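Here is the structure we will look at.
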Amino acid sequence: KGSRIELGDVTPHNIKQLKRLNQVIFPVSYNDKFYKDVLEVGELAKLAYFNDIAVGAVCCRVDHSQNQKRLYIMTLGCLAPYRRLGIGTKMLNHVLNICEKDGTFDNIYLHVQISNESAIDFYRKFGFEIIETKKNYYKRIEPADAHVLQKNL
Ligand SMILES: CC(=O)SCCNC(=O)CCNC(=O)[C@H](O)C(C)(C)COP(=O)(O)OP(=O)(O)OC[C@H]1O[C@@H](n2cnc3c(N)ncnc32)[C@H](O)[C@@H]1OP(=O)(O)O
Ligand SMILES: CNC(=O)c1csc([C@H]2C[C@H](NC(=O)[C@@H]3CC(=O)N(C)C(=O)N3)CN2C(=O)c2ccc(-c3nnn[nH]3)cc2)n1
């Protein structure tokens, strides 16, 4: 109600906006295959708009591993001047709502570079827990270590 934040679908018309947002927000680069895959995941990928300004995005994929159906969050973020306005919450609530409505997911997980204190704090507010610390997860960036954050459903 009265919200300045809206999510919209990712399409061949606005994929260039998603790529530009991910280039600015994340310290790693994603390939043509990641974006081609994003166009096929439907609701698992969304752009976030603040007053109709594309300022963030979320991209997920269904992961079948550990003999489970898992929702894997690949990228979730928003431009630095728009942080702490609820954009992250709106994107994460969208992914939790798909999982609740579907009912076949065992858990939802993601990787967070250990230096990202803000992202750990953000995810722990939604019931995600640090289940593992993977050493040398990132190839060319420092710190290379990543925490595995998971929420059980
Ligand atoms: C799968 C992945 O992509 S892992 C990497 C996650 N993304 C990134 O780190 C990219 C860069 N960071 C970001 O874009 C953002 O800072 C995000 C995604 C972590 C957070 O999204 P935001 O829009 O800023 O968060 P939002 O406003 O919805 O915050 C919700 C709550 O999280 C917590 N939180 C979020 N950021 C912080 C922070 N910097 N310090 C402390 N607590 C925080 C707070 O409790 C906050 O509630 P409040 O603002 O009412 O106090
Ligand atoms: C099969 N699908 C999976 O399950 C799966 C497994 S890895 C994966 C994807 C998503 C994963 N997301 C995160 O790591 C998030 C977002 C973010 O940007 N960061 C920093 C963060 O904190 N967490 C990164 N990854 C890469 O392709 C990727 C990994 C490392 C580098 C790199 N470049 N230089 N050194 N290493 C570049 C790209 N998907």
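Numbering of chain A is taken from Swiss-Prot, so the residues present carry the numbers 2-154, in order.
Here the Cβ of each residue, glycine as well, is placed from N, Cα and C on the backbone.
Among the mutagenesis experiments that Swiss-Prot reports, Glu7 to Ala is described with the note: Restores the acetylation activity of the NatA complex. Long-range Cβ proximity for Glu7 (mutagenesis position), meaning a same-chain Cβ under 8 A and a gap of 6 or more residues, is found for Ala49, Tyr50, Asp53.
For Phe27 to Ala, Swiss-Prot lists a mutagenesis experiment annotated as follows: Abolishes N-alpha-acetyltransferase activity. Here the Cβ of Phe27 (mutagenesis position) has 15 other Cβ atoms within 10 Å, regardless of which shown protein chain they belong to.
Within the same chain, residues at least six positions away from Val29 (mutagenesis position) with a Cβ under 8 Å of its Cβ are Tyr139, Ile142. Here Swiss-Prot notes a mutagenesis experiment, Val29 to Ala, with the remark: Strongly decreased N-alpha-acetyltransferase activity.
Per Swiss-Prot, mutagenesis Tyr31 to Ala is noted as: Abolishes N-alpha-acetyltransferase activity. Counting only residues at least six positions away in the same chain, the Cβ atoms of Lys20, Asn23, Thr76 sit under 8 Å from the Cβ of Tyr31 (mutagenesis position).
Neighbour density for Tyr138 (substrate binding site): within 10 A of its CB lie 17 other CB atoms from the protein chains shown. For the recorded site, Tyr138 (substrate binding site), the DSSP three-state label reads coil. Annotation source Swiss-Prot lists substrate binding site at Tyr31, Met75, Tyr138, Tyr139, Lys140, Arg141, citing experimental evidence.
Under a cutoff of 8 A between CB atoms, and with a sequence separation of 6+ in the same chain, the neighbours of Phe35 (mutagenesis position) are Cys60, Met75. Record note (Swiss-Prot), mutagenesis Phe35 to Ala: Abolishes N-alpha-acetyltransferase activity. The unchanged residue is displayed.
Experimental mutagenesis at this site is recorded by Swiss-Prot as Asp53 to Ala, annotated: Restores the acetylation activity of the NatA complex.
Residues annotated as active site in Swiss-Prot: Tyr73 (among others). According to its DSSP assignment, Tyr73 (active site) is in a strand. In sequence order, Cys61, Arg62, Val63, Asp64, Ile109, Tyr110, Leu111 are the residues of the chain that are 6 or more apart from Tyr73 (active site) and have a CB within less than 8 Å of its CB.
Around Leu77 (acetyl-CoA binding site), a 10 Å sphere centred on its CB holds 24 further CB atoms from the protein chains shown. Annotated acetyl-CoA binding site per Swiss-Prot: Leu77, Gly78, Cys79, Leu80, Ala81, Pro82, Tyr83, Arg84, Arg85, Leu86, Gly87, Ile88, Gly89, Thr90, in sequence order, evidence recorded as experimental evidence.
Swiss-Prot gives this note for the published mutagenesis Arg84 to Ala: Strongly decreased N-alpha-acetyltransferase activity. Counting only residues at least six positions away in the same chain, no Cβ atom sits under 8 Å from the Cβ of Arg84 (mutagenesis position).
Summarising the annotation, Swiss-Prot assigns CoA binding site to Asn117, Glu118, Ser119, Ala120, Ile121, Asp122, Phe123, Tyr124, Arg125, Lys126. In the structure as shown, the Cβ atom of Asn117 (CoA binding site) sits within 10 Å of 15 other Cβ atoms. Taken residue by residue with DSSP, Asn117 (CoA binding site) is part of neither helix nor strand, so it is coil.
In the three-state DSSP classification, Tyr124 (mutagenesis position) falls within a helix. When Cβ atoms from all protein chains are considered, those within 10 Å of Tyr124 (mutagenesis position) total 24, not counting its own. One mutagenesis experiment named in Swiss-Prot is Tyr124 to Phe, and its note says Strongly decreased N-alpha-acetyltransferase activity. Impaired sister chromatid cohesion during mitosis.
The mutagenesis experiment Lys140 to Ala is recorded by Swiss-Prot, whose note states: Decreased acetylation; when associated with 34-A-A-37.
Note on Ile142 (mutagenesis position): other Cβ atoms within 10 Å of its Cβ, all shown chains, come to 12. Swiss-Prot documents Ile142 to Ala as a published mutagenesis change and attaches the note Reduces N-alpha-acetyltransferase activity.
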Using a Cβ-Cβ cut-off under 8 angstroms and a sequence gap of six or more, which residues of the chain neighbour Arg125 (CoA binding site)? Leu150
Fewest other Cβ atoms within 10 Å: which of the binding-site residues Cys79, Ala81, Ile121 wins that one? Let me know. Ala81
Candidates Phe27, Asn117, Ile121, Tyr138, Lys140, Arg141, namely the recorded positions, that fall within 10 Å of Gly89 (acetyl-CoA binding site) by Cα distance: none
Of all the binding-site residues given, namely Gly87, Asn117, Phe123, which is spatially nearest to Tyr138 (substrate binding site) at the Cα level? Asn117
Checking the binding-site residues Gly87, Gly89 for other Cβ atoms within 10 Å of each Cβ, the smallest tally belongs to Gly87
